[PDB]
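Asker: Structure incoming, see below.
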Amino acid sequence: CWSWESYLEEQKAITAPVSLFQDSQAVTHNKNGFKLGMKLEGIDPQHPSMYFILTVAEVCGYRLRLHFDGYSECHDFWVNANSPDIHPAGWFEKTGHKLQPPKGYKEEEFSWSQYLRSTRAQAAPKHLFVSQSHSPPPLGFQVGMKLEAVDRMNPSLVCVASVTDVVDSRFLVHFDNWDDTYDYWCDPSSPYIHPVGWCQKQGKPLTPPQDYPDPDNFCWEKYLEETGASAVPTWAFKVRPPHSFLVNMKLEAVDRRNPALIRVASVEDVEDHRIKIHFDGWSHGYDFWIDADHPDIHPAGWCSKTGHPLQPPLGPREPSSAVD
């Protein structure tokens, strides 16, 4: 019944062209081969440096809800079937990574063969994963190198950072001597990373490692000598151009309060690399900023083509609504 074509006519609106999105955000013709109960491996979204055993708890369109084996369902999270943050069973052993075992298990008490027997489950087939450590690593970025990076949770801070992991085309940014939950995966084109010395050249304050002695006198040259680490070479940084989304363009976006849902959305405001999402019909109190390359924003039609339900605009004068 509800359709984009009719909505655009009614609203005299336009959609964000598919060309404004990354291919991975727009692709709708890939089949979602994941099935309920299949087991796999994946990073903990809120502790990116850690890998856990996950189970497919739900499948909806081109998305799936993952559950941390043995733990509370309150930790469940949603990803797209083309997510680079999940890997097939056996991936960590093959790539030298460590696994955080299922609840009740010691790292040594775990083995995929026995686990699958104990749980009477099957591992998601290898051919479904886009990231299996079979592709070329990020050019110029190696574990141990240092750089300057924006704390995306505290964006006014540009800090001393290190590459602590590399998986396929991406690397993990870590803030020196700070908690690992501030980490985030990145690629060479990220607008949040810069080469050593960027802050000095920009006249911007640089946040040194946590509790660095005499932090006011932090010196990169000295720090690199103290650690014996190399700076990521300047040539490796290849920042992406600003996006071209314009205010009022419509699209689809995953709901941030209940991730199971995807709603009709509008571009409320823009920055060089982020867009502010407004859910049609809802209060502006729910508007939120999100990176233009975030995997949870899609062009109009994505839900229909992938088989995922799309929430239409909230009705007028309803609770939590906006006369928009």
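The chain as shown is numbered from 1 upward.
Per the header of the entry, the method used was X-ray crystallography, 1.7 Å.
For all residues, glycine too, the Cβ spot is worked out from N, Cα and C.
These came from Swiss-Prot, pasted as-is:
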- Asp44 to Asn (Swiss-Prot position 316): Does not affect binding to monomethylated and dimethylated peptides (MUTAGEN)
- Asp151 to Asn (Swiss-Prot position 423): Strongly impairs binding to monomethylated and dimethylated peptides. Abolishes binding to p53/TP53 monomethylated at 'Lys-382' (MUTAGEN)
- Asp151 to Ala (Swiss-Prot position 423): Abolishes binding to monomethylated and dimethylated peptides (MUTAGEN)
- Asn154 to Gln (Swiss-Prot position 426): Strongly impairs binding to monomethylated and dimethylated peptides. Abolishes binding to p53/TP53 monomethylated at 'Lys-382' (MUTAGEN)
- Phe175 to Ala (Swiss-Prot position 447): Abolishes binding to monomethylated and dimethylated peptides. Abolishes binding to p53/TP53 monomethylated at 'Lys-382' (MUTAGEN)
- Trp178 to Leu (Swiss-Prot position 450): Abolishes binding to p53/TP53 monomethylated at 'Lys-382' (MUTAGEN)
- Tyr182 to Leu (Swiss-Prot position 454): Abolishes binding to p53/TP53 monomethylated at 'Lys-382' (MUTAGEN)
Asker: How far is it from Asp44 (mutagenesis position) to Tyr182 (mutagenesis position), counting Cα to Cα, in Å?
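Answerer: It is 12 Å, counting Cα to Cα.
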Asker: Using a 10 Å cut-off on CB atoms, tell me which of the mutagenesis positions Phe175, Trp178 is the least crowded.
Answerer: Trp178
Asker: Which state, by DSSP, holds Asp151 (mutagenesis position): helix, strand or coil?
Answerer: strand
Asker: Between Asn154 (mutagenesis position) and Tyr182 (mutagenesis position), how far is it from one CA atom to the other, in Å?
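Answerer: Given the Cα positions, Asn154 (mutagenesis position) is 9 Å from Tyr182 (mutagenesis position).
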Asker: Could you tell me which of these mutagenesis positions, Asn154, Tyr182, has the fewest other Cβ atoms within 10 Å of its Cβ?
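Answerer: Fewest other Cβ atoms within 10 Å, among the mutagenesis positions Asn154, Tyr182, is found for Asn154.
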Asker: Rounded to the nearest angstrom, how far is the Cα of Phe175 (mutagenesis position) from the Cα of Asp151 (mutagenesis position)?
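Answerer: With the alpha carbons as reference points, the distance is 8 Å.
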Asker: For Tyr182 (mutagenesis position), what is the secondary structure by DSSP, using just helix, strand and coil?
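Answerer: It is helical.
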